[PDB]
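Student: There's a structure below that I have some questions on.
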Amino acid sequence: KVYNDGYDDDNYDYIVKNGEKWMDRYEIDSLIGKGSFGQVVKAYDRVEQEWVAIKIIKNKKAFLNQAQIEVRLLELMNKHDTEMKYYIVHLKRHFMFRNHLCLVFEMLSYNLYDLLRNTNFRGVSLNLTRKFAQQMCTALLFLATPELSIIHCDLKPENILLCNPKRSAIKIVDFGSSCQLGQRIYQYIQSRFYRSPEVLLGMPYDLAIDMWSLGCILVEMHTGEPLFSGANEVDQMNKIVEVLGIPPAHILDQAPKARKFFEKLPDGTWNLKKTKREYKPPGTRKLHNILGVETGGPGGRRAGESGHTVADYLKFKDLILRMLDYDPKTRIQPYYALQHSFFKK
Ligand SMILES: COc1ccc2c3ccnc(C(F)(F)F)c3n(CCCCN)c2c1
């Protein structure tokens, strides 16, 4: 029993062969990525004389149609003149090859999860965290340009890659989960650890959910550890509450899924549901201590390092708390984030 003549496995993926030449142009080197989606390969373009990453989509209607969304959004980004688009991975061209849609991207280096692995999850400096933070704020500003209004819907360290392994330049990848501002379709979105409270509560959402994710990410880059590591949605909300307290009454009064995590007392105020004592009381796990503002950084491991002063840590703390505002209408936006004192030289 064969699939697609030679060419596919029993699972609609193209069977990758090292050394194969496509369309008398692309020399396939190796398999570098897997997903649901299909595969990613490192390949040499003989014509243009450069390495590329090729995203080979499964030969199956559902994934093809998903990738065409990705293509459409990238091509939309492509027609904008500004320099801010460089923080998004660039789609060079696409083509069908043996019944698989193939997206050709510029070749990048490792992602920010791999970078943490090399620190043994002890985190990178605050100077480097800042460089990443500034570039991401700029990328979100670009996505926010009115004619795009794109929500990535899945920011996490895995989906932010270095351009070069010895430099700090980064880009966002994978717009297959994305959408534009408009009428709600999707409700179960964002990777759990990076999932915003408006999504957890079943409420309306907008581009601000990406800023929440960024907040969680930047802390995790410096500590090496995820800020909110929930095993399920209840645990995820409880871990959020440990740091940031009970969310405001006016929000919870409108949440469809309010009662999944909370109960409204006879006097109108909201509490956690009682579900073996486990969590720290509401708002007692202060971000102040997580970052180690006055105690030499996370685990005290930055004591005596330059570029880790108390003054520097306070600016970081402030910016992060603005990204982790419970209210998506007052949560800081990209244009104003870029003006914060954490970026003044
Ligand atoms: C090595 O350089 C690149 C360059 C671009 C991409 C890219 C673009 C879109 N989607 C993905 C993927 F993550 F596989 F979904 C991409 N990936 C895969 C991410 C690597 C981990 N699976 C890319 C990798």
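By Swiss-Prot numbering, chain A shows 134-408, 412-481, in order.
Technique stated in the header: X-ray crystallography, 2.7 Å.
Cβ atoms here come from the backbone N, Cα and C positions, even for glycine.
So Swiss-Prot lists the following for this protein:
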- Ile165, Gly166, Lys167, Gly168, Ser169, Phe170, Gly171, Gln172, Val173, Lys188, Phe238, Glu239, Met240, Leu241: ATP binding site (BINDING)
- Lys188 to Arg: Abolished protein kinase activity (MUTAGEN)
- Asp287: active site, proton acceptor (ACT_SITE)
- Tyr321 to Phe: Mildly reduces kinase activity. Does not abolish autophosphorylation on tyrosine residues (MUTAGEN)
Student: Which one is it, among the recorded positions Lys188, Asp287, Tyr321, that lies nearest to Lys167 (ATP binding site) by Cα separation?
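Tutor: Among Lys188, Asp287, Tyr321, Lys188.
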Student: Out of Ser169, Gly171, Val173, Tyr321, the recorded positions in the record, which is closest to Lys188 (mutagenesis position) when you go by Cα distance?
Tutor: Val173
Student: Tell me which recorded positions (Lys167, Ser169, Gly171, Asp287, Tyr321) have a Cβ under 6 A from ligand 1; sequence order is fine.
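Tutor: The recorded positions passing the 6 Å Cβ test: none.
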Student: Measure from the CA atom of the residue listed as 'active site, proton acceptor' to the CA atom of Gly171 (ATP binding site) and give the result in Å, rounded to a whole number.
Tutor: 18
Student: Per DSSP, to which secondary structure element type does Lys188 (mutagenesis position) belong, with helix, strand and coil as the options?
Tutor: strand
Student: Rank the recorded positions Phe238, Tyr321 by how many other Cβ atoms lie within 10 Å of each Cβ and give me the one with the fewest.
Tutor: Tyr321
Student: Quick one, can you pull the C-alpha distance from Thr408 to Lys412 in angstrom, nearest whole number? The 3 residues in between aren't in the model.
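Tutor: Cα to Cα across the gap: 9 Å.
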Student: Within a 10 Å radius of its Cβ, which of these recorded positions (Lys167, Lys188) has the fewest neighbouring Cβ atoms?
Tutor: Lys167
Student: Compute all pairwise C-alpha distances among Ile165, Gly166, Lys167, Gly168, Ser169, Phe170, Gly171, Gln172, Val173, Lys188, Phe238, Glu239, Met240, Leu241, the residues listed as binding ATP, and give the largest one in whole angstrom.
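Tutor: Largest pairwise Cα separation, rounded: 21 Å.
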Student: C-alpha of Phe238 (ATP binding site) to C-alpha of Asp287 (active site, proton acceptor): distance in Å?
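Tutor: Here the two Cα atoms lie 19 Å apart.
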Student: Using a 10 angstroms cut-off on Cβ to Cβ distances, just flag whichever of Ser169, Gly171, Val173, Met240, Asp287 is the loneliest among these recorded positions.
Tutor: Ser169
